[PDB]
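One structure, pasted below without further comment.
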Amino acid sequence: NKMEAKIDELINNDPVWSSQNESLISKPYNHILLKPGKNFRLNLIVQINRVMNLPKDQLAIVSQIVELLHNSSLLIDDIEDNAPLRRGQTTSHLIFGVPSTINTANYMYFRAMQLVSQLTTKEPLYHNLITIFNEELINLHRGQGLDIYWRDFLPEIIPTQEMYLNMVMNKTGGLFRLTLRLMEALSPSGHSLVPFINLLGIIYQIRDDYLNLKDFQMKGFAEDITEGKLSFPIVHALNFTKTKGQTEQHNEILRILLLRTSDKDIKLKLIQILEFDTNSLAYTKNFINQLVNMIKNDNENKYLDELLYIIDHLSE
Amino acid sequence: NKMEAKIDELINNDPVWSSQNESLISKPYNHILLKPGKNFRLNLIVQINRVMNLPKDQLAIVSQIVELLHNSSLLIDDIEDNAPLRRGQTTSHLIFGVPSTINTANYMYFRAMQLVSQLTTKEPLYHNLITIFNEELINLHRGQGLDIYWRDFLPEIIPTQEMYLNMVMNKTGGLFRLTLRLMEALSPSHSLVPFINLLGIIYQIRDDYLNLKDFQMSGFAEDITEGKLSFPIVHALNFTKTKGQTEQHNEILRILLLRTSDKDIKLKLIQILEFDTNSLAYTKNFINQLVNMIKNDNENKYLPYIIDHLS
Ligand SMILES: O=P(O)(O)C(O)(Cc1cccc(-c2cccc(NS(=O)(=O)c3ccc4ccccc4c3)c2)c1)P(=O)(O)O
Ligand SMILES: [Mg+2]
Ligand SMILES: [Mg+2]
Ligand SMILES: [Mg+2]
Ligand SMILES: [Mg+2]
């Protein structure tokens with residue numbers, strides 16, 4: 001009876017959750033917050049707003065939603081990629097464990113979703129905001145899924161440049177489009193900037209792939225090699241070697257990716273194969289320059305001051 | 001120019017996603033489907049619909065949402081618990097790897113979310129459905145987080161029975177309340193939430209209980225290998241602390257921290273629970289009392305075979 005009295009009180013009430021329970025499970029997340037880059041993601045949202053003109057308090061909420069998705073996605077990504085470092089610091093899952101980091105990151109996806117309701121009281125608009133949120137998160141996971149499948153089951157599938165670009169459109173375009181589409185839907189204020197934001201996302205991803213090797217060849221650890229990632233330079237090298245009949249090189253690239261090695265000489269041998277044998281580094285540098293010129297040479301404002309600053313710091 | 005033309009076509013279109021890409025990404029999920037249990041899940045939904053009377057088409061989508069949430073949460077739970085088996089088969093992360101399984105599980109969470117939108121087009125009711133989905137997923141994660149925290153930080157915090165029960169209301173109550181609450185809002189007809197919470201508690205304590213009991217009557221008692229603060233373990237820890245039985249308290253802690261697969265050591269912890277603290281009998285009794293709260297509910301305060309095959 002005292003037992004049943006306690007049970008009856010428990011089941012007729014909401015679940016008890018304290019501020020202390022809250023702090024305990026936020027550990028994986030608080031750790032990644034110490035990392036910088038939040039001012040650059042905020043700087044993009046700000047330039048875009050000069051076109052969208054959302055009031056500042058609404059923009060603030062869009063910002064928070066996007067920071068949560070972004071940080072949660074990096075927590076998961078580092079587990080998925082087995083990364084030891086992120087922004088010069090030890091990775092959350094190595095500190096608090098994969099179990100807590102996975103649960104916390106997923107918890108934060110749902111807190112971000114909860115924030116959408118603070119953007120309007122209008123039921124029609126709300127529905128659209130949630131649909132955008134849902135769609136681009138579906139897109140993000142589809143892209144990530146392919147990137148991870150290709151890498152983990154290599155050489156089952158050797159992606160082409162086309163396939164790589166479609167995966168980026170889902171993966172990276174997912175979060176870029178999500179921010180921009182929420183803003184365009186909230187705008188109280190010409191043509192959509194989705195194509196432009198897609199382009200920015202592609203430049204962002206390929207430049208990330210490139211610098212990861214270029215910083216190490218010349219700063220960084222070419223950690224993408226250790227991870228075995230089918231990066232833009234690797235995709236070009238794998239397809240170049242196949243096409244030119246460089247069987248031994250094609251096979252050595254695969255073998256090195258499959259070692260998941262941290263040996264600096266082995267990583268440097270692969271990067272020099274990309275520099276002199278396949279010319280994938282030059283191919284990638286020029287491909288990046290051509291994408292950037294599609295904008296810098298966009299006089300007819302077909303895609304489009306502060307535009308450029310953003311494109312040269314797109315690394316942060 | 002040919003490169004520019006192709007980039008322009010790419011950026012002006014929706015992201016390319018094919019049926020084959022969908023298949024690749026679904027593999028870790030199709031794997032756990034080969035797991036029976038959908039019928040007992042479906043039967044609970046069917047039986048409850050006799051109070052709610054949702055039209056079949058709507059009931060089917062609620063059922064699909066439930067199946068996705070439950071399957072995805074077990075794909076992730078097995079990674080979190082380093083479980084090698086689920087319903088006798090090899091867990092997905094051991095076959096497809098942890099990276100792919102986490103991502104697929106998460107992708108299905110959002111697929112489930114999308115289906116919510118097909119429950120109704122009425123704008124107010126849609127906000128309500130989404131809020132129910134959002135609230136119960138937050139609860140599930142909160143409870144899972146606390147359960148993992150206690151396990152991974154042991155011995156920093158040893159929960160009490162009360163704290164254990166609040167963790168369960170969040171963790172196990174979440175998917176139970178989520179289903180019930182969705183159906184109650186879609187009903188074209190008292191709340192059955194208290195009863196579904198009670199069902200959830202019985203379900204989690206019985207899960208914890210059978211994991212040790214099935215092993216002792218022959219079950220691998222994986223909860224011990226996992227080192228989790230299950231209901232009988234919580235009882236045993238507080239019992240020994242309270243009776244000032246220091247060495248038994250520490251012995252229980254030492255075994256859980258071993259994360260051991262050794263049958264003989266697992267048995268040793270079960271015999272501490274049987275002979276020293278009498279925790280297994282305390283749990284059998286606790287479950288029976290919760291079940292009686294239902295069998296002796298004559299005024300129908302909670303109610304408007306499932307309770308016996310709830311495991
Ligand atoms: O907590 P654990 O790790 O001990 C474990 O229970 C796994 C687990 C982790 C997290 C949540 C859950 C869980 C919560 C809620 C429901 C369920 N499963 S369920 O699919 O049978 C289910 C619950 C409520 C339902 C309500 C109405 C219709 C169908 C329902 C189905 C599982 C289980 P286990 O299988 O690993 O022992
Ligand atoms: Mg990464
Ligand atoms: Mg990655
Ligand atoms: Mg489990
Ligand atoms: Mg678990």
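Going from the start of the chain as shown, residues are counted 1 onward.
Note that Cβ sites are derived from N, Cα and C of the backbone, with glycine treated the same way.
Just lifted these from Swiss-Prot, have a look:
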type	residues	note
BINDING	B:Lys38, B:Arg41, B:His70, B:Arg87	isopentenyl diphosphate binding site
BINDING	B:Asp77, B:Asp81	Mg(2+) 2 binding site
BINDING	B:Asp77, B:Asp81	Mg(2+) 1 binding site
MUTAGEN	B:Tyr109 to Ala (Swiss-Prot position 107)	Reduced affinity for isopentenyl diphosphate (IPP)
MUTAGEN	B:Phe110 to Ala (Swiss-Prot position 108)	Reduced affinity for isopentenyl diphosphate (IPP)
MUTAGEN	B:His141 to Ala (Swiss-Prot position 139)	Reduced affinity for isopentenyl diphosphate (IPP)
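Describe the structural context of each listed feature in the structure shown, including burial, neighbouring residues and relevant distances.
Within 10 Å of the C-beta atom of B:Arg41 (isopentenyl diphosphate binding site) sit 15 other C-beta atoms, taking all shown protein chains into account.
For B:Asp81 (Mg(2+) 2 binding site), other Cβ atoms within 10 Å of its Cβ number 21. Look at B:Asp81 (Mg(2+) 2 binding site): DSSP puts it in coil.
In the shown protein chains, 20 other C-beta atoms lie within 10 A of the C-beta of B:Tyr109 (mutagenesis position).
In this structure, B:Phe110 (mutagenesis position) is part of a helix by DSSP. Shown in sequence order, the list is empty: the chain has no residue 6+ apart in sequence with a C-beta less than 8 angstroms from the C-beta of B:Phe110 (mutagenesis position).
Sequence-distant neighbours of B:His141 (mutagenesis position) (same chain, six or more apart, CB under 8 Å from its CB) are absent.
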Could you tell me the whole-number distance in Å between the Cα atoms of B:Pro304 and B:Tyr305, where 17 residues in between were not modelled?
15
Beyond B:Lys38, B:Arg41, B:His70, B:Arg87, what residues of that chain have CB atoms within 8 A of the centre of the isopentenyl diphosphate site's CB atoms?
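For the isopentenyl diphosphate site the neighbour list reads B:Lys35, B:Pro36, B:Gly37, B:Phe40, B:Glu67, B:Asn71.
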List the Cα distance (Å, whole number) between B:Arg87 (isopentenyl diphosphate binding site) and B:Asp77 (Mg(2+) 2 binding site).
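Approximately 14 Å lies between the Cα of B:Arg87 (isopentenyl diphosphate binding site) and that of B:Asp77 (Mg(2+) 2 binding site).
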Measure between the Cα atoms of every pair in B:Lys38, B:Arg41, B:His70, B:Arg87, the residues the record assigns to isopentenyl diphosphate, and report the largest value in Å, rounded to a whole number.
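Farthest Cα pair among residues binding isopentenyl diphosphate: 15 Å.
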Under 6 Å from ligand 5 by C-beta, which of these recorded positions make it: B:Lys38, B:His70, B:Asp81, B:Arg87, B:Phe110, B:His141? Sequence order, please.
B:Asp81
Among B:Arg41, B:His70, B:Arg87, B:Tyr109, B:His141, please name the recorded positions whose Cβ is nearer than 6 Å to ligand 4.
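Near the molecule: none at all.
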